[PDB]
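Peer 1: Can you keep this structure in mind? I'll have questions shortly.
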Amino acid sequence: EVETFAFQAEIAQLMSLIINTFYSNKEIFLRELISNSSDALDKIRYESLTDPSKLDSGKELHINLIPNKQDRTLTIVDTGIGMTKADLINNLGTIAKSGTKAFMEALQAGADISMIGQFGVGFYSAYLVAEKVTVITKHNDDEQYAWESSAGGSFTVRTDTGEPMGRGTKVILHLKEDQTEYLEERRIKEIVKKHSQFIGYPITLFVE
Ligand SMILES: CSc1nc(C)nc(N)n1
Ligand SMILES: [Mg+2]
């Protein structure tokens, strides 16, 4: 039922660097995730422009932010295009090998971790705040899958039989014990307003 894969070496190295480097401006992970969701919502809107049935699995294009203090999770949900099993395994549909290469040269040459999103690997900035990340995804062309990784060089993929989602991606951040400020409503609102003010889809911050 559960398959375990090794990260490619460059992605393991990116993740160690993210986890191990001293770097205080951790809040940017949320901008990077919301941006990835905005990109996914753009793709499904674009397909729907020529085939409206692409939206049978859900017409509303939005992002929800759901903090849960009991489980210590921040979940970002979008109703974007979702990912196939193949996309999930291939670095969550990114060109993570070459983006990691360019990001790491950029760093050597004075860049900082906040510019990670310019290299196509902003997903992995989740590991600034999360000890484990769970991604549940559903693409129109495939079943619902759950990817998961606490870093250390491996990730799992299984068919997900949790709550169906229709279409899109849900990123569940199991936060590090010292990063629970990102479950506080005013902290989340501050970061969305600071870094995500011009995203073109409604962003709903759920209350507890
Ligand atoms: C990199 S794939 C991805 N990542 C996130 C955070 N959201 C979506 N929709 N896709
Ligand atoms: Mg590549």
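To match Swiss-Prot, the residue numbers of chain A are left as they are there, and the shown ones run 16-223.
Structure method, as recorded: X-ray crystallography, 1.9 Å.
Each Cβ is built from the backbone N, Cα and C atoms, and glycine gets one as well.
So Swiss-Prot lists the following for this protein:
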MUTAGEN   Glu47 to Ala  Strong ATP-binding. Strong interaction with HSF1, HIF1A, ERBB2, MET, KEAP1 and RHOBTB2. No effect on interaction with TSC1
MUTAGEN   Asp93 to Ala  Impaired ATP-binding. Strong interaction with HIF1A, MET, KEAP1 and RHOBTB2. Loss of interaction with HSF1 and ERBB2. Los of interaction with TSC1
MUTAGEN   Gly97 to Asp  Abolishes ATPase activity
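Tell me what's around each of these sites.
Peer 2: A C-beta separation below 8 Å, combined with a sequence spacing of at least six in one chain, links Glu47 (mutagenesis position) to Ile131, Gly132, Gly137, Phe138, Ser140, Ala141.
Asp93 (mutagenesis position): 27 other CB atoms within 10 A of its CB, across all protein chains.
Around the Cβ of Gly97 (mutagenesis position), the same chain contributes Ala55, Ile59, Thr152, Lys153, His154, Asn155, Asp157, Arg182, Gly183, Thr184, each under 8 angstroms and 6 or more positions distant in sequence.
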Peer 1: Can you list which of these mutagenesis positions (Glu47, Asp93, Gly97) have a Cβ closer than 6 Å to ligand 1?
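Peer 2: With ligand 1 as the reference and 6 Å as the Cβ limit, the list reads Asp93.
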Peer 1: Please report the three-state DSSP label of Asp93 (mutagenesis position).
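Peer 2: Going by the DSSP assignment, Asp93 (mutagenesis position) falls within a strand, counted as strand.
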